[PDB]
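S.K.: Would you mind keeping the following structure in view while I ask a few things?
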Amino acid sequence: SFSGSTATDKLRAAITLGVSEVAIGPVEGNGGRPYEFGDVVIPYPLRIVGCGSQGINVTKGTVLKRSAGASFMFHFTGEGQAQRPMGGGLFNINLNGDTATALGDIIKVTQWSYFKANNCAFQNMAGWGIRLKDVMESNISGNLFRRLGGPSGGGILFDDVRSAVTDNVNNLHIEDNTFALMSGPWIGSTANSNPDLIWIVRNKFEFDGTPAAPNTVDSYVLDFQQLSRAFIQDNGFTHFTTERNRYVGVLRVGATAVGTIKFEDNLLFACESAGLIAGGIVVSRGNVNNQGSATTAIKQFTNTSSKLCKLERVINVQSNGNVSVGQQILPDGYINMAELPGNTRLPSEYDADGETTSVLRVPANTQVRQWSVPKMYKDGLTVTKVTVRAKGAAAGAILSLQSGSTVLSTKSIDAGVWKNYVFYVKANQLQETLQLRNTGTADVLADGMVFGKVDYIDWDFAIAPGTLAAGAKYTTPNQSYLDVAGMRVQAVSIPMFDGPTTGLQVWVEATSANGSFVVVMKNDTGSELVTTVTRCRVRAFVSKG
Amino acid sequence: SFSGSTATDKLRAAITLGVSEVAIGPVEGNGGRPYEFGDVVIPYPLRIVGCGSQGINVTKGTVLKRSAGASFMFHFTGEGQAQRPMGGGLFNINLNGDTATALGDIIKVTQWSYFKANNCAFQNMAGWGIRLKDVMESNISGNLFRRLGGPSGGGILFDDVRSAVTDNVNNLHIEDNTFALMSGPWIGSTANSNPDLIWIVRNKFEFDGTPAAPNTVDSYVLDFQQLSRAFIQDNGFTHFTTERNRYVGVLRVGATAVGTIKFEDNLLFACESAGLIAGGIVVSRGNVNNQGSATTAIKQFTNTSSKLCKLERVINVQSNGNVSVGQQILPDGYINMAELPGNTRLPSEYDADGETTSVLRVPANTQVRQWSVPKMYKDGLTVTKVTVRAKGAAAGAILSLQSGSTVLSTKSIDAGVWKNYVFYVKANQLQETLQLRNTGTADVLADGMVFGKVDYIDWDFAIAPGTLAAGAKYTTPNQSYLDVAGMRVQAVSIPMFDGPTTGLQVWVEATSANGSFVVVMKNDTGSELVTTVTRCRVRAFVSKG
Amino acid sequence: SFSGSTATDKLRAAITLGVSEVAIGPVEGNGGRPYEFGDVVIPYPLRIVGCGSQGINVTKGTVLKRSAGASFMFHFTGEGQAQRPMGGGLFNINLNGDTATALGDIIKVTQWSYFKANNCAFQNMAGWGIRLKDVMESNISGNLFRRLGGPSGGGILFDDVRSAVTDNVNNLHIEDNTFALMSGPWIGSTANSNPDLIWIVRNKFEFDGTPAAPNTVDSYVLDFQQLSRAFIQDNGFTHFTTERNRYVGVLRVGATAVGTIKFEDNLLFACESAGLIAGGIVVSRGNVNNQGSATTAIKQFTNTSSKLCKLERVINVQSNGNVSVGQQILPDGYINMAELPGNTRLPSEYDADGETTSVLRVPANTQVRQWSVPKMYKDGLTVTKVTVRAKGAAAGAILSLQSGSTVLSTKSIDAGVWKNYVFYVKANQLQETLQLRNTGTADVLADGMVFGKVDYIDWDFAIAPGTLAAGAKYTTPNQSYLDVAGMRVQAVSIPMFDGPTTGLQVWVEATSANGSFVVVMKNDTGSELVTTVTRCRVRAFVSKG
């Protein structure tokens, strides 16, 4: 119902006139054939209604082809405009490329808000199905993406920012879609996209086959060089393997991503790897892979991020229901240091031998982390213990456990190896907070720790029994409950020593009701005994009172 | 295509005629200007289709203004009707108020079911965008809400019930929307709303700026005086602070709310507080705040509810990726008493010094809580231990640990202070269930507990060694494994005493294979020894067999 | 606008002509009455737009009745076709049966893809509302289902596969719907459906009442004989009880289901039982039932599946906010064996006395499970311990703990009873992995285990003190720290024995700094002492160094 030689011209009349909605009909009213468009520019929120369907087939409703050498089909842009376009989009339309190897894009959207593409299809072209730049508050749900992309293509791209880092893709919904038989990133972002608040939820993703342009490089279904707040949840992912068009992993996150990215509750089938996280804050939990026909269990994320990641296992069940990869078996009470709070920015780095492969690097004269003491432990009658797994970068790293600026205990850290460092807190020393600091001259790598109440404390002390005549005895200095535990001692172990105590009868005498004691050592040999021991030790048990 | 002076009159003709769908056109067919409506009443399910968009702008599709002094624009009601209206609503329409300070509402819906408002906009007015009363099975997804509300306004209100408490808002979806630049409650409910089964999922909420009518009182984005079953999940919330139009918190729940409310997996940016929960059952987990430009870490929920809340921390990450607020460090094995089952309704109350600030008040002669014993522990060879954190309201509270009506152990509770109370269960005493009861005369406040297996038990017993001649010895009464642990004893600690044992040689003699024993005390001084001790104690170790 | 006697004929003209969209009008243009259809066949993706609503009422928009003896109303099929139909469906239509007891179906869909049914209603008939066979990539959201089904009926059925097991229902969305007042399965699947990637999310389900055809057998709201990947999340379920039309449970999963099924974050009101799981991998968490007016707390799932299930409690809160059923109290560190990985398929089976009622059956000469040792424990200075709960099927089952093919410890398993079996790993024995194997001649049932670090090890050794003269002494053989713990010993308990040690003074002499020791036993009686003991034992304490 508009004037011009071709559909490209017919439609441009509507735009110049500036009509709000432009209904388009099926393949019947153009006799079996799809209206062809090319390089059309739309500078206002125009709706393009259809009478077509989400689907592959081109024989039964609105269908659109790109023109033989066109760069794009539509480009919904607000560039140079004085009022940002806000609305419209594609509804009920089977969009298509000119050839199966055509490059460029199908839809561009630039300098836009509240774009929507419902119940459509994007297919057959080796470039990008949808290219977004400075597109906000939009929605792309209920579409098909098929035979898109390749070395210079993909499904949906979040492109560079337009001018400021804040001129980005944000508040975008990608829901209820189906992606199959594609190449490149199926959803992706550039090194300068800065995207934020993205929902990728309740989609199907499945290999199906290699399209016209196979992948040339190792590829990822979801490939985001940058990504801030994102929900990637309740999706299916099916048959992504290296041999099936080089999908080496499901998700890759780039080194300058911020997060928080939530990769949760996805149900995978015969996928080779969760993928690679090189940056950002990423939370992964509730993911399960049925290995199906795959020859190997799914691989877990490779993590090299400089920031906290919380990556629970993707469970691997074989097709017969047998678990072959379960939850990670953590040390009881283990906490990775990056989960704790602290006053200094400390980048995480990779160490193959860390419990999670992710460890903090803490310079000289710097806090590691600080935490609050549980209220139940703060009763003046609780002994606590810190075990921290650490590795010196070089000689001379020292870890101190402190209550604010008060120093409770220090340990020298061995260079080049992971070792466990134990610090006790006496009951009379525990306050509101504890911290670990590097008080040495070299970097220390800090893996994680175990903090909690203990029902004992180990105690070692100086003795000097010397040379004892037949039947003579030596009594050790008094071991006060104050110095031993900082609170009442319930009882002690048999004492042991820094050497043999051959021919000494040993017992323990209480010196108060509160479990203070001496050790008595008596020459039971019947002739002169030259002793050699200089240290005595017990395990001291604590209860309450 | 209907007869009358103004649009208000034109449209009423359609309603009197009772047409099912009333299509409305863009700003082109009314020459740049939006059809104005006022006080229209709709008593049947009428659809009002449009050719407009979710968006701010008013220059490119269906657009509607309210008339200069109208109370409402539309009021979809079934009041006085004999068949409840079931269907219709607003589609593809940019709805608007007459002025930026106009009060009243834009849409009222009353005595209704299956109302829907898709792909529209609600904006520029200081009253309520949508006011719902007795509205069931409805859906409001894919809309914009902007420059709404103020002291007497807001986005969506769930109003009082119509007649019975069951004449309420229920089974309502609020999804895929965008809320920005508003005042009052952005979604809210009255003290008599009684709402149930509400989805507020995958929305954006962002400050953006102060509208025409700033807030006059401390405000909350989500403000629900009443709320039963609710999903508040997978939302963005951005820049809600006191200085930015007095958003002191994200969520407030009123004292008479029932729950269960799920506040989960929301991604916050530069928000000041999660808010305030004064009632209901509320579950919060998986929430994370990037502090961004905010000068302070987000504050956690303030909880004063009389009912169980499970509030995991909102994690605070700084813009550089550093955790400054992590997961709460709980005592190992801690369980808040309100998570346990029990036969008596026990209101929770606030105590700043409780592990979660929430504690039970248990009157005289009342059960605290009862739990099932794990099957693995019920082998006749397991010693268990209960530590419970408690505070007397006044003198004379007593806690008893029981197996049904059998009393295992009692402790007097100190008034006015939090203390840890330890109860052992001997291996021959453990059955199907345990309970803690107040068997005293005053209220006890119960914080939480730690229940589990132990590998030792502490034992204290009467002795009377008296006055021993040179070389004489005293042997304690037999300490049976039955009385000590209720099962085989593996071994014991060195014995300790209620006073000094100067000059006594002490050893232990087994009296059976099953670890029953006596303690032997021999005068090693060579003259008369007057002993002073009256009690002996050990830690007894248990294994199996 | 098509030629024929009745609507059945009028519509068939459109299909023969092969029109893409067939708009249908309201009850006004057919004078109060609904267009009646019967046995219509649709072999191409045809859209059927309406001007009606999701709703019960039939007086205000597009409404359709089935013809008096019709088997179906529509049957969207691609049977015999050469291009699979891909698209179209029902939009804005109040579909209905001829009578309230009519059997058969309302909609059939067969050999189809990308079917959609938005904003409609399915009601009043005793057969199936929607019957799906080989239907892929479809969507059924925003509908009502009411007064459907009975002994031969229900809401949505996933029928048998068409030819191959891969010709099934898959990638189907069921969202935003309302189900009420129905009989049979409200959503269901056959013994040969093989469905995969099904979303049942954010629906209301509520009893409301018994329809025309009550249930004849014990019924389930969700009844899936087969089901692979499924999201069943964020739903309401209300008043499903035996007395309210025999809804004995919410979910039943059949014996040949594969999973993974996620039953998570559903909010129940006055429901009697979560239901019955007889197969598949099923994950249940975050579900809560407000008991409301029900006389009993909800019952938990009954589990008889041959595969791993992770079933966290459905929490039961009474209407006053009191927990009456809380989280399951598990033994600390408990892991069900089916959560661990292993090299052999081991079917799970029911045992009422297992911690989760689900236990593995492990034949003779077979691995139970194998796990990785935490990195923090692999420092050559950590003693670990395995406690496993086991029951012999018959005499002669044996459990071995191994490091690969090296055997660390073996225990004989008692027939017919559950007992706890303890295995220590010395510090010098711990490598990369541990495994438990059945090395006996009978089946063993394996419930679960507790694995972790310990700070002690128990040690028992041969002694032969014989007959001692007055004042004579016996010294035990040396107890090396290598044999005791495999690492330095900190200290030991008082020694105990396999019998009485009447008249023996006992002490301990260190034989090295590393906690190796002998026990000294001296005749303190003053005449000949015939000893009877042959074994000595200690608890040995370990720290580090």
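Count begins at 1; order follows the chain as displayed.
Looks like X-ray crystallography, 1.8 Å, at least that's what the header says.
Each Cβ is built from the backbone N, Cα and C atoms, and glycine gets one as well.
Per Swiss-Prot, the features are:
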ACT_SITE  C:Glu137  active site
ACT_SITE  C:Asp196  active site
ACT_SITE  C:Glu206  active site
ACT_SITE  C:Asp208  active site
MUTAGEN   C:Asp134 to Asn (Swiss-Prot position 167)  8 times decreased enzymatic activity
MUTAGEN   C:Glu137 to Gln (Swiss-Prot position 170)  2000 times decreased enzymatic activity
MUTAGEN   C:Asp196 to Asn (Swiss-Prot position 229)  256 times decreased enzymatic activity
MUTAGEN   C:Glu206 to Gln (Swiss-Prot position 239)  2000 times decreased enzymatic activity
MUTAGEN   C:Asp208 to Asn (Swiss-Prot position 241)  15000 times decreased enzymatic activity
S.K.: Among the mutagenesis positions C:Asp134, C:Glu137, C:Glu206, C:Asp208, state which ones have a Cβ less than 8 Å from a Cβ of chain A, giving them in sequence order; state 'none' otherwise.
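M.R.: Listed mutagenesis positions passing the 8 Å Cβ cut to A: C:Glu137.
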S.K.: Quick check: of the mutagenesis positions listed here (C:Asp196, C:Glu206, C:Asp208), which one has the Cα closest to that of C:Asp134 (mutagenesis position)?
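M.R.: Closest by Cα: C:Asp196.
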S.K.: By the count of other Cβ atoms within 10 Å, pick out the sparsest of the mutagenesis positions C:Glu137, C:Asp196, C:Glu206, C:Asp208.
M.R.: C:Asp208
S.K.: CB neighbours of C:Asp134 (mutagenesis position) within 10 A?
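M.R.: Counting Cβ neighbours of C:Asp134 (mutagenesis position) within 10 Å gives 24.
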S.K.: Cα-Cα separation of C:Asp208 (mutagenesis position) and C:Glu137 (mutagenesis position), in Å?
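M.R.: Distance between the two Cα atoms comes out at 32 Å.
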S.K.: Measuring Cα to Cα, how far is C:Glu137 (mutagenesis position) from C:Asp196 (mutagenesis position) in Å?
M.R.: 11
S.K.: Can you tell me how far the Cα of C:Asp196 (mutagenesis position) sits from the Cα of C:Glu206 (mutagenesis position), in Å?
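M.R.: The Cα atom of C:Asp196 (mutagenesis position) is 26 Å away from the Cα atom of C:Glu206 (mutagenesis position).
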S.K.: Please state whether DSSP places C:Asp134 (mutagenesis position) in a helix, a strand or coil.
M.R.: strand
S.K.: So, in DSSP terms, is C:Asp208 (mutagenesis position) helix, strand, or coil?
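M.R.: In the DSSP reduction, C:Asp208 (mutagenesis position) maps to coil.
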